Structures are given as C-alpha cells and as structure tokens.
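Student: Pasting a structure here, questions to come.
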Amino acid sequence: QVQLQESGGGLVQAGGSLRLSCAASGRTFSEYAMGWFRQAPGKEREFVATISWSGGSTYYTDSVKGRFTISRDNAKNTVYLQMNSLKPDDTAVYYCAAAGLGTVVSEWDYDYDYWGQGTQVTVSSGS
Amino acid sequence: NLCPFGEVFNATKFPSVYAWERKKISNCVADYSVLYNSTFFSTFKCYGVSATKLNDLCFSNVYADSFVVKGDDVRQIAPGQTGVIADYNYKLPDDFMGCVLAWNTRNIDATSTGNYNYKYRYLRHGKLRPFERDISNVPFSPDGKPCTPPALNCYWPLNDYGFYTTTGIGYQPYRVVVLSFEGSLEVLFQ
Ligand SMILES: *[C@@H]1O[C@H](CO)[C@@H](O)[C@H](O)[C@H]1NC(C)=O
C-alpha cells in the first residue's frame, strides 16, 4: 500500500556527480521524515542523510559531510540526494526510507517503517 | 525574554545518565526555531504532543533533562522501553508527552585513548519509576540484603562508559535532552 522506489543511480567515476530520486505513495508524503541509507558489499547497511517533513532540518553522516545534499519536493512527492565528488568508497546500494509518526529526524534504521528496494551506485577509479 | 534553551543544549559539561539533571523552563515564552530547523540534531522524536506544533504552545511549564549515553542506548530513551538504561537509569512514562533529542558528541566527548568519565548504573533491585533518579552508590547483593565488601556476592552497581574515537557509531557518545511537558489542567484543590 505504502511504497518507495529508487532511481537515478548508475555508473560514474571518481569526482563526478549523481542525483538520486525516490518517489513515495500510500499516504501524505509531506507528513513524514525521509532518510537515505546505503550498503557497501559485504559491510552492513549504514545511514547517510535524513530530512524532516518540512525540509528545514537535515543531518548527514560524516563520510559525506560537505559533498552530499538532501532535499525534498513535497509538491512532487519525492526526496532527492545530490552527490558530488564521489569516491570509490561511495559504492553501495542506496536505500530510500520513510519515518513514522512523531519522528522529526533520525539517523537510526529502526525508526523508519518503510524501505525501498535500492538502486545501485558504482564509482570506479584507477589502479 | 525568551526561554534560555541555549544554556541547556549548548552547556559545556553534561552529566552521566544515572545522575541525569533537570532544568525547569518557565516564566518565558519559548522560541522553538532553534530545534525545528537545524543541522545540529541527529535524533528528534516527539511523543503524545504534535511534533509540528510546539511553537504554538503558550503557557510553558517544561522540564529539560540532560545526560550522555552510548549510541545504541538512545533507543531506550522512549516510552515503554526495556533495558539497563530504561530500567535502572532513566525511565520514561508510558503516558509521556514531550520530545527526545540526541546528537553525536564523538569529537568532544570521546578520545583516542578512551573517555571513561561517563557512568551508568547496571545493578539494581527493581526498575526505576518514570522520572525517578538514583544517585546512590552502595554495594549490591543479588538477594537484597545489606552488604559490605570484600564479602562474596557483593558488587558495585555503577560502571563506566568507554568512549573511543575508533569504534562504531553505536558505541560513540551521544548528548541527550528530554523535554517533558506538564499536564495542561492541574487541580490544586477540590
Ligand atoms: C548553540 O549555539 C549556536 C551558536 O549560537 C547555535 O547555532 C545553536 O542553535 C545553539 N543551540 C541551541 C539549542 O540554542
């Protein structure tokens, strides 16, 4: 009933950019917090960024602080993730996620009730 | 004059969770702008009260509690939660109305060698009640009777958090602030 879907991932190389998108359905999108998670291969899924229902307050993980930008479009029912200056570490499947009632922001995977399937992002470099 | 929230959130020193401290905020009108849109906060959940609407409130009688816990223990600062923190250190009522705020303090509360100044209680006879606080440090026995070390089956109930800068986020230090809102209608006498 209430579902997310990722888009905008692909192949890029180190120093390029990528603009992720995630459309939601099932209820009012402007009433909940959203958050981005990612999972490198082998390593456990970690948190990236989170946006409040209003877009006013945000918070990011340190590995991306300064490079990544989370923003939403409540008119468009979708939240984005601008990624600049990508590094081979940033290779991961990126999961979109939606928070629950009363959650303004959260970096914690247990505070989001709905999860998308994930879009691949691969940054490759020289060796 | 507006409620002095900066002196709570931006205070230099914070306490151990077992010795959590409480500030009354009243006789002021509160500008919630500083909490609403920020890059400062990693966790922000409100319970019972509308998370959107706190700037509307007009007759403020709020209590702010401060303490430090480990990242994985932030989960326990919620109504109806179990665990060493909720049971023995800081317990939130089922009927809680208010907000729970926390932010990572690794760069100021953790060291490469390890910061062991922050403590939590881990042995106790029976769970705390909501908003109960226990700063006693007396030897504990699993059968309830009094107790004098170095007797067998006699333990000390506090233990150190150990905050290193190399551990995962779940073990990094977090400063927490709980805002509790008094009931809106209180009967003083009949
Ligand atoms: C702490 O102080 C800084 C500088 O004025 C400010 O950006 C921040 O919002 C303050 N925090 C609170 C809760 O007032």
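Each residue's number is its place along the chain shown, starting with 1.
If you check the header, you will see the structure was determined by X-ray crystallography, 2.2 Å.
A Cβ is built for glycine as well, from the same backbone N, Cα and C atoms used for every other residue.
As annotated in Swiss-Prot:
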type: VARIANT; residues: B:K24 to R (Swiss-Prot position 344); note: In strain: Isolate GD01, Isolate GD03 and Isolate SZ3; no effect on affinity with either human or palm civet ACE2
type: MUTAGEN; residues: B:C28 to A (Swiss-Prot position 348); note: Complete loss of human ACE2 binding in vitro
type: VARIANT; residues: B:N117 to D (Swiss-Prot position 437); note: In strain: Isolate Shanghai LY
type: MUTAGEN; residues: B:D143 to A (Swiss-Prot position 463); note: Partial loss of human ACE2 binding in vitro
type: MUTAGEN; residues: B:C147 to A (Swiss-Prot position 467); note: Complete loss of human ACE2 binding in vitro
type: VARIANT; residues: B:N159 to K (Swiss-Prot position 479); note: In strain: Isolate SZ3; 20fold decrease of affinity with human ACE2; no effect on affinity with palm civet ACE2
type: MUTAGEN; residues: B:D160 to A (Swiss-Prot position 480); note: No effect on human ACE2 binding in vitro
type: VARIANT; residues: B:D160 to G (Swiss-Prot position 480); note: In strain: Isolate GD03
Student: Other than its own, how many Cβ atoms are within 10 Å of the Cβ belonging to B:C28 (mutagenesis position)?
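Tutor: Excluding its own Cβ, the number within 10 Å is 13.
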Student: Quick one: of the recorded positions B:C28, B:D143, B:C147, B:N159, flag those whose CB is under 6 Å from ligand 1, and say none if nothing qualifies.
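Tutor: List returned for ligand 1: none.
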Student: Just to verify: the residue among B:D143, B:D160 with the fewest other Cβ atoms within 10 Å, which of the mutagenesis positions is it?
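Tutor: Each of the mutagenesis positions B:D143, B:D160 was scored by Cβ atoms within 10 Å; lowest is B:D143.
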Student: Per DSSP, to which secondary structure element type does B:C28 (mutagenesis position) belong, with helix, strand and coil as the options?
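Tutor: Coil, per DSSP.
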Student: Among the recorded positions B:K24, B:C28, B:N117, B:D143, B:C147, report those whose Cα falls within 10 Å of that of B:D160 (mutagenesis position); none is a fine answer.
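Tutor: Final answer, ordered: B:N117.
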Student: List, in sequence order, the same-chain residues at least six positions removed whose CB sits under 8 Å from that of B:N117 (variant position)?
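Tutor: Same-chain residues close to B:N117 (variant position) (Cβ under 8 Å, separated by 6 or more) are B:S16, B:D160.
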Student: Compute the C-alpha separation of B:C147 (mutagenesis position) from B:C28 (mutagenesis position), stating it in Å without decimals.
Tutor: 48
Student: With a 10 Å radius around each C-beta, find which of these recorded positions (B:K24, B:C147, B:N159) has the fewest other C-beta atoms nearby.
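Tutor: Least crowded of the recorded positions B:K24, B:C147, B:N159, by Cβ count within 10 Å, is B:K24.
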Student: I need the CA-to-CA distance for B:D143 (mutagenesis position) versus B:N159 (variant position), whole Å please.
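Tutor: Per the Cα atoms, B:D143 (mutagenesis position) and B:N159 (variant position) stand 20 Å apart.
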Student: Going by DSSP, is B:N159 (variant position) sitting in a helix, a strand, or coil?
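Tutor: The three-state answer is strand.
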Student: Which whole-number value in Å describes the distance between the Cα atoms of B:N159 (variant position) and B:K24 (variant position)?
Tutor: 29
Student: Helix, strand or coil at B:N117 (variant position), per DSSP?
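Tutor: The three-state answer is coil.
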Student: Under DSSP, is B:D143 (mutagenesis position) part of a helix or a strand, or is it coil?
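Tutor: SS state of B:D143 (mutagenesis position) = coil.
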